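Remarks on the structure that follows.
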Amino acid sequence: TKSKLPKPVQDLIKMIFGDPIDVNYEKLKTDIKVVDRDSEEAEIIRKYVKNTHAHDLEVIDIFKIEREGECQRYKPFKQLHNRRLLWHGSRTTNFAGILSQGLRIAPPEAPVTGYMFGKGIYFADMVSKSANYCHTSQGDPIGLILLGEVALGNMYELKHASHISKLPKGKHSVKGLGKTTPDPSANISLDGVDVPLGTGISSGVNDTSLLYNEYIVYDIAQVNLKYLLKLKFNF
Ligand SMILES: CC(=O)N1CCC[C@H](C(=O)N2CCN(C(=O)c3cc4cccc(-c5cccc6c5C=NC6=O)c4o3)CC2)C1
């Protein structure tokens, strides 16, 4: 008459769904394990948060996640170059479907505006950018942000809104160039995956619409989710 899951994972599930805890965990088809806050993994992840602040974030919990057969789906793109661990932020309500059915692309038929690099899956190298999409208030100041291994390969680098139908030949992803970027010389390797956890600096990119680098992929197989973070927003 009890759940066998760790306490933080239980608090995480009650958060997502807003009926037995174990039954709702099974609905996700995702192995959610709590990263040790002392481990090298937690230290790098917690450093990526603090360095990419430009609304201050404390890392409550770090979960190591693995959605059913997302490995298999992504295997072709695990060969690609430029694999970066990047932020995706969404409303807490959406995380039931995300972990269930992964990150998806809205259809062209479905009306869409504010999208400035077409219908794909967007990501940030700065956490304060992805955090905005959590839409957390002082009333409920806990928000969820994903870390995903995005297989970007040859990036088609734009600095102005452009509705993308198809990528130029040889390009695998789009990268919007922002006014602010992580320090290129402070980039490290986590599992052969580039983690851009340098401090926010002036990119040098002048004539740009964007304040922050956005990364977009137009194939769901190019994404392989690694970590989910539970974040307290300090106002
Ligand atoms: C009914 C239903 O649930 N779904 C059918 C429709 C697709 C839903 C889904 O799976 N989605 C996941 C992928 N996604 C994005 O990636 C997306 C879009 C978009 C537009 C403007 C701006 C951004 C942005 C730009 C910088 C940074 C960040 C985002 C966002 N989170 C960020 O961290 C954006 O991202 C769309 C929604 C599932």
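Residue positions begin at 1 at the first shown residue.
Yeah, the Cβs are placed from backbone N, Cα and C, and that goes for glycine too.
Other Cβ atoms within 10 Å of the Cβ of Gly97 (mutagenesis position), summed over all protein chains shown, number 14. Marked as NAD(+) binding site by Swiss-Prot: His88, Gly89, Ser90, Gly97, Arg104, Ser130.
Less than 8 angstroms from the CB of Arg91 (mutagenesis position) sit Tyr133, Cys134, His135, each of them six or more residues away in the same chain. Quoted from Swiss-Prot, the note attached to the mutagenesis of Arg91 to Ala (Swiss-Prot position 865) states: Increased affinity for DNA damage sites.
Swiss-Prot lists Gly97 to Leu (Swiss-Prot position 871) among its mutagenesis entries, and the accompanying note reads: Increased DNA-independent poly-ADP-ribosyltransferase activity.
The local packing around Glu109 (mutagenesis position), expressed as other Cβ atoms within 10 Å of its Cβ over all shown chains, amounts to 6. Looking at Swiss-Prot, you'll find the mutagenesis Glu109 to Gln (Swiss-Prot position 883) noted as follows: Does not affect ADP-ribosyltransferase activity.
Of all Cβ atoms in the protein chains displayed, 17 besides its own lie within 10 Å of the Cβ of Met116 (mutagenesis position). Record note (Swiss-Prot) on the mutagenesis of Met116 to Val (Swiss-Prot position 890): <0.5% of wild-type activity.
Per Swiss-Prot, mutagenesis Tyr212 to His (Swiss-Prot position 986) is noted as: 14% of wild-type activity and increased branching 15-fold. For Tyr212 (mutagenesis position), the same-chain residues 6+ apart in sequence whose C-beta sits under 8 angstroms from its C-beta are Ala54, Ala124, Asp125, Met126, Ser128, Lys129, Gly178, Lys179, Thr180.
According to Swiss-Prot, the mutagenesis experiment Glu214 to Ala, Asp, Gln or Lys (Swiss-Prot position 988) carries the following note: Poly-ADP-ribosyltransferase activity is inhibited while mono-ADP-ribosyltransferase activity is not affected; only monomers are added. Disrupts interaction with CHD1L and ability to recruit PARP2 to DNA damage sites. Spatially close to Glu214 (mutagenesis position) yet at least six residues away along the chain are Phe117, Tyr122, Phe123, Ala124, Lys129, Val174, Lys175, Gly176, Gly178, judged by Cβ distances under 8 angstroms. Secondary structure at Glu214 (mutagenesis position), taken from DSSP and collapsed to helix, strand or coil, is strand.
Marked as active site, for poly [ADP-ribose] polymerase activity by Swiss-Prot: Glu214.
For the mutagenesis experiment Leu229 to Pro (Swiss-Prot position 1003), the note given by Swiss-Prot reads: 1.5% of wild-type activity. Taking a C-beta cut-off of under 8 Å and a sequence gap of six or more, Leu229 (mutagenesis position) has these contacts in its own chain: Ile45, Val49, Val59, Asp61, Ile62, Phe63, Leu144, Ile145, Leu146, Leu147.
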### Query
Cβ-Cβ under 8 Å from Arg104 (NAD(+) binding site), same chain, 6 or more residues apart: which ones?
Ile121, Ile220
### Task
Look up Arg91 (mutagenesis position) in the DSSP assignment and reduce it to helix, strand or coil.
coil
### Query
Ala54 and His55 flank 5 unmodelled residues; Cα separation in Å?
10
